[PDB]
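Here's the structure we're looking at; comments come further down.
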There are 2 protein chains.
Amino acid sequence: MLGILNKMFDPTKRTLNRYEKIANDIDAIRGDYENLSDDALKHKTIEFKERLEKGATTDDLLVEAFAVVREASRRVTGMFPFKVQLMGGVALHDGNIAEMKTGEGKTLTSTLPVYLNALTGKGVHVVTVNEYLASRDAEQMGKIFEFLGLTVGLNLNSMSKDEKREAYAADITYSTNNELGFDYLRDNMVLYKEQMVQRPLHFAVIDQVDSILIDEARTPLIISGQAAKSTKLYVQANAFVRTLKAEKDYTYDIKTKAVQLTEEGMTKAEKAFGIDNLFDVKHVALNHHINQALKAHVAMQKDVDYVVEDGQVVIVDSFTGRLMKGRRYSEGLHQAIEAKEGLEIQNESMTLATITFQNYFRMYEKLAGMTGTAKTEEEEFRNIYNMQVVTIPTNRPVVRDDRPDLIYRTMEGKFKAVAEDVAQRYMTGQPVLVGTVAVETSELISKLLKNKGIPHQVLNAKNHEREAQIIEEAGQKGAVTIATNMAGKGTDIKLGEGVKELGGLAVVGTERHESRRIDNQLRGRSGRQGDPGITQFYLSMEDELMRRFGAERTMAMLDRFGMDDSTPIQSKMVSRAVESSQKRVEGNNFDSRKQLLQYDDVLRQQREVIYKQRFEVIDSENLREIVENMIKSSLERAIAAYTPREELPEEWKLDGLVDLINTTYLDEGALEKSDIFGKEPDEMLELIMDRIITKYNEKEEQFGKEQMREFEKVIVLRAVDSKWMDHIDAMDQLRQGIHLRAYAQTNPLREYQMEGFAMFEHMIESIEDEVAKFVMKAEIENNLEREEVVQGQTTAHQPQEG
Amino acid sequence: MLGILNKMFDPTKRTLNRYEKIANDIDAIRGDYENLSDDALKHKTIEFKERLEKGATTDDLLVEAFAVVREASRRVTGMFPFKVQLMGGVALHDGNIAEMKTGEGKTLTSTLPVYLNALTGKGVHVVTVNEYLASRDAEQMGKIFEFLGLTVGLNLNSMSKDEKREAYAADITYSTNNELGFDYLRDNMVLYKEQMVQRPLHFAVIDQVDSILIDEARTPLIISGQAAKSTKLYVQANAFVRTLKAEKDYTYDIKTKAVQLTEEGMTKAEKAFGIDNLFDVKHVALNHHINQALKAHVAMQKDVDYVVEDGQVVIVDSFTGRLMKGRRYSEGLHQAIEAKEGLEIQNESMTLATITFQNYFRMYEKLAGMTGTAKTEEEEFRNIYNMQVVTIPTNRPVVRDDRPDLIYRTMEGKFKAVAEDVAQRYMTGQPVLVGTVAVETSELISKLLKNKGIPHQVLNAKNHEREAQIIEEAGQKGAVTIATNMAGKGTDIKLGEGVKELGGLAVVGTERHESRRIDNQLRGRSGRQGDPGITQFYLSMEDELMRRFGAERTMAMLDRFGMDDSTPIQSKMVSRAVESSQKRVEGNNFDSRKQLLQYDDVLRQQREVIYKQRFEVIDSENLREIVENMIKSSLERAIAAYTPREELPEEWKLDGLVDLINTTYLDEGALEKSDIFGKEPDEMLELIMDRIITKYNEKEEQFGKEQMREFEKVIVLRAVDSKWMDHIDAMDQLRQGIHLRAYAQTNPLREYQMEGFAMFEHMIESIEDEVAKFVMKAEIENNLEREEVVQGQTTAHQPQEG
């Protein structure tokens, strides 16, 4: 860049300099390690770890650390990293995207920053697209890591949960984006801490950042699980409840509770052939379903809270009664209603846990990535992952010839030209590589070759292994390979025998894909390390690409000017029109994803509280403090309900409140009216709470001292998991359900936030309350064992784009 | 907060602790400065500056620095900052928003962090809403700053550009948001560096951050200037050009240039009674208008580049000829076209420079703010200005009584109740404060009092001075003040004589404004420092607030249930419905602004290059390097045009190119064909460029050695200003013009970016080219003096929200 406009490349210029300087300092001390014993070298790692355990930091040991690795690699592999490669690693160490054109040795370069970061033993995941690339890579680069004395673990979805913990224990872990992700998810559904495979997320080096952070990040990671046909239960509950309907079946107003601690119910409910008094392993399922049936009958009313329709039981916004979108009542209350209205009780598969690759890779303490095509989306990376794509120089100047797109009028008449180009180069002995975007493309162009008499090999994505070795031999003399959508990406083709004299590897594009990155990856599959090559792109006016840009007015001026006569056309202005459009597509996609995150950022805020909070229980010793805090919190909300905003100071329905505390937290007639006569609301809390401690000390004294510590963990876990899971599916219902009925001035996202959080607060209070009750009014039976709220099989999948 | 949900206030909890600790350390050493001589204390500043000039940093000297100020204030003002106030300052020093309820002494607190940051003498602006608050503040707090030995300057729009430089030279500068902003703008329109009032932006302490960063930031700062009826010029140009139309009037194709360096034109153009050969002070105006008229005739065609309509001359997107929105041809080319088509030649007022308060206050190296209501928009602050609102504790626990809104059916029947409340408290001797949102409110409620016989004072925003002193006496016995939209905000009312016994200051809300912050500011105007008070809000079903939420379905259930009988109503669920709606309004506003910035962020990127680049010329000594780089850059683009993408290697229209170089950069017949016969395109550059140096050394040798250094600065300045100004107005045309015709999948913002940048590149190349020419083919005349491209009067204003 020359002229005023050059100032743009200024921020990325000062950076590339530091890295160029550093690359020299690393090359300076190349003598200190050049002539040394393998053991003395390996012992360098220990010196580094020690210095780090003392003041030193990663940056301090950067030049030296890089030196060691640069050398170590020469010994293990016949390769000694170039200044550019050293520059790349630093970039990566900085937390940026290091864009380095294919054939620059990205893989090896990845070891410099991975090594330096793996010294504190905090861990370093090196994510990749498929299982194969990760295996291969960890096997070859592992040698350099291990040699210098580092543990390198591999992670696959085949590996038992045990085999995993192992790989995540390693100094450096290789894996795929999908695996890493699901593990995170499954790790938060764990019952006992030791079931978790992952360690705290440290540093992530994403190889092929675009494919991973951008492409495969268009949809979220979903873990679901259908219902075990639990329809027969809801009906029963609905039926029974209709029986006993006596005033001796409490349901105070201000509380909005349908308490059933009375004998008339406590006993008659057991007459439904239950395992009798056993109110623990049975107090969950049956009791949970019976309270909802009781609430759906005594609290909810056919035409004041919900609206029954030929579809389902739709809710109604209290203020200005508006029909709720894809909203539902939590904890199966929606079910109790459908049963009460006899309407179809919808039993579907729920979404247990979810997260976006965006919010996922953002958890790591530091992130970084490498790829060939990164500038195209440069604006997004910096946006979502606060990473600046640093365009790393090339070892040798490029000499590959990039020819201007050749336009064609007829689609089929286009491919007939492509087949020719391929054919004529084949005879010269030049290795050709035609890339396509669709299967029919590689298919129909393959038959053109079979009828023309030219040997070739199709590259449909069936098995990464096979393609890998087939691509390598794509630079030989009679080489003619038809690649579809970057078949074996990651493996660069090295020019065959003296193929350089015969020109070079000439790549042929049968059409340009939406994102430039894609046809740029194809384009760069030639000319690695100054090699000679030519890149040709064939475009016809019939390409779906054209028809989506609205190029009809240009199609006319083309035919209206007997232009379609001149078969090949190289219109500079039409090529720009094409790219200018790809940019539009890329922009929209960037929106879809930018939107996706925004919606998940609502869940993220929530997951943060639940996941962190859950973890505490799973990994705790004295759960009392946590529990008590949940009990006292549940209590206050109760005290606050019977003592509203100064509504007649000492003239509150005090008599009714004490009735509730005796039916919820403390036993019957344990709290006398006089106890709460002439005391502020705050006063009351400390007061009746101190009576909870009494019944608590007794609960822990009458029962086992430490078996109680388990009672707490079992209850709180089940409480949390019960709700959270129902909430997540509910949040997923809401997110897509809103898209239907909505016209208000406020955007849909605002609603999702406001309604979503409000739903969250309900679950928190419901958890706090459920948690408190069981602790105070439930007894231990046959055995106390944490149970999995998830029933049946679980599925780990990611939605296809749509 | 109690229970699981408490974990949310965790991030803001660890922060408030550091600040509580620090506040103690600052209180620890209160003895070191307690008993000391004024001089010894003042000498502390010097010790600090010295320590800073050596290793020490602001954080290091924080506890000590705060100590000094805390003490210094006690001496100057009878006040000694509380721990909370010390905590606030630290927050501010951190770069956060310190939210501290009215009456917490925000002003004084502002000195702790302002002082500490003003030690390196880099400057510190303390922005405020109006001129008065800034004066007052700088006068009272200045004393503490000056005392400790610091220069405190005030900035007003009345102050001459000279008086300004002074205020911005000060150690600490007080000012208003609007002033600061315009100064920045005007500072970049400066001809000679020394005309600039501002210094590099350092630290900004925004008092009333919400009002400034959020409220008054709903629109941009615009500086415009209409045209001096320069219509008679365009017509003439259009007319003349039609005359000479001989092939001896060059206009090559590939170049797309309408060069008029031939004698047939060079002379006949002068026959239009020009000041003759004078091609310098005249070579700008007349020549610029004549080339556009020549281009609008030889390059543009009635129905292939533009479309003439009863409106104007609309452009047409080349590929798939689409009618351009509010786009226009730059450099008055659009004019040459309207003249050529005789169509109305639109002469309007242009927008010279613009910026958003968002992008403005983001320039400062560090930013921070203080206010009472900040949590409401907490999500936005962190978003746009990366600031976390830290909710600072109160010196004393609050005891003000916040009563639930009282709902009314009839609007007028509501106010009749308000007047009563006001009246009954007046008799008791309690000072009342009724706030309104509209003038008619305070108006009509004022007559209710005049007819009832109660003394009061209206507070329409006429003069900040007056209201200030009227508000102070709003806490006395027979005090009854009617405030409208926070009249004298910034001035807290101190309870009158023993007024505390008579209850306290009871504030009355005649309606709740859209944003809660607003009715929260009103609400907090009572109870400062544990004072006793009551806050009452009156809402009626007729309030415009209700009618915009769609509360009709609730209006019915209210009347359909003979509810309107019970005049006052305190529905907990209806109050929530109200706030839940205010939140919606606030969300939308947050969008309008979030959108505003996004559009300006396109300009920001551009301003960055031009402004920075311009500044270089204004403040440079050896402009050659800059110029040459602009000439060589302009040259390359030319060489690249005649030598397209490998289109017949040595078979380029070489003969025509040399013709252009001789008509643009070098003189006639200076470059021979043989010179460019068998040389790569890169080869050519270095080649014909070396001949530019020759004619350059000669231009600088034949003419003055250093008067040339002025020739460069004059030309480049005029070149830059010519275009930039036209571009800015063009960008402003485009931004609002797009909103009309647009349906494509891509959002409007994407278009603005893509088209906007493309427009930018044109101006850069046009500048680079214009700059190069004049330097090589223009001569010095009567005098060489930088001229202001701006003609007539200039206006500095900000659009009202709409």
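Please read every residue number as a count from 1 along the shown chain.
Using the three backbone atoms N, Cα and C, a Cβ is placed for every residue, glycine included.
Every protein chain shown contributes to the tally, and the Cβ of B:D492 (ATP binding site) ends up with 23 other Cβ atoms within 10 Å. The ATP binding site annotation in Swiss-Prot covers B:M79, B:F80, B:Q85, B:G103, B:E104, B:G105, B:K106, B:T107, B:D492 and is backed by experimental evidence.
Experimental mutagenesis at this site is recorded by Swiss-Prot as B:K101 to N, annotated: Can restore growth of E.coli secA mutants. According to DSSP, B:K101 (mutagenesis position) sits in a coil region rather than a helix or strand.
There are 24 other Cβ atoms within 10 Å of the Cβ belonging to B:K106 (mutagenesis position). In this structure, B:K106 (mutagenesis position) is part of a helix by DSSP. B:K106 to N appears in Swiss-Prot as a published mutagenesis result, with the remark: Loss of activity. Cannot complement E.coli secA mutants.
For the published mutagenesis B:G587 to C, Swiss-Prot gives the following note: Forms position 587-750 dimers upon oxidation in vitro; when associated with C-750. Does not form position 587-587 dimers (homodimers). Classification of B:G587 (mutagenesis position) by DSSP places it within a helix.
Under the heading of mutagenesis, Swiss-Prot lists B:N588 to C and annotates it as follows: Forms position 588-588 dimers upon oxidation in vitro (homodimers).
In this chain, none of the residues that are 6 or more apart from B:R750 (mutagenesis position) has a CB less than 8 Å from its CB. The secondary structure of B:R750 (mutagenesis position), as reduced to three states from DSSP, is helical. B:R750 to C appears in Swiss-Prot as a mutagenesis experiment; the accompanying note says: Forms position 587-750 dimers upon oxidation in vitro; when associated with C-587. Also forms position 750-750 dimers (homodimers).
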C-alpha spacing of B:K106 (mutagenesis position) relative to B:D492 (ATP binding site), in angstrom: 11
Sparsest-packed of the listed recorded positions (B:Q85, B:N588) - C-beta count within 10 angstroms: B:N588
Other C-beta atoms that fall within 10 angstroms of the C-beta of B:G587 (mutagenesis position): 20
Rounded Cα separation (Å) that holds between B:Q85 (ATP binding site) and B:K106 (mutagenesis position): 8
Subset of mutagenesis positions B:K106, B:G587, B:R750 within reach of chain A (CB-CB under 8 A): B:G587, B:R750
B:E104 (ATP binding site) CB neighbourhood, other CB atoms within 10 A: 25
Sparsest-packed among the recorded positions, when each Cβ's other Cβ atoms within 10 Å are tallied, from B:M79, B:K101: B:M79
Secondary structure at B:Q85 (ATP binding site), reduced by DSSP to three states: helix
Nearest recorded site to B:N588 (mutagenesis position) by CA-CA distance, among recorded positions B:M79, B:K101, B:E104, B:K106: B:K101
B:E104 (ATP binding site) and B:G587 (mutagenesis position), distance between Cα atoms, whole Å: 29
Assigned conformation of B:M79 (ATP binding site) - DSSP reduced to three states: coil
Pairwise CA distance, B:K106 (mutagenesis position) versus B:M79 (ATP binding site), rounded so that it is a whole Å: 13
Structural state of B:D492 (ATP binding site), classified by DSSP into three states: coil
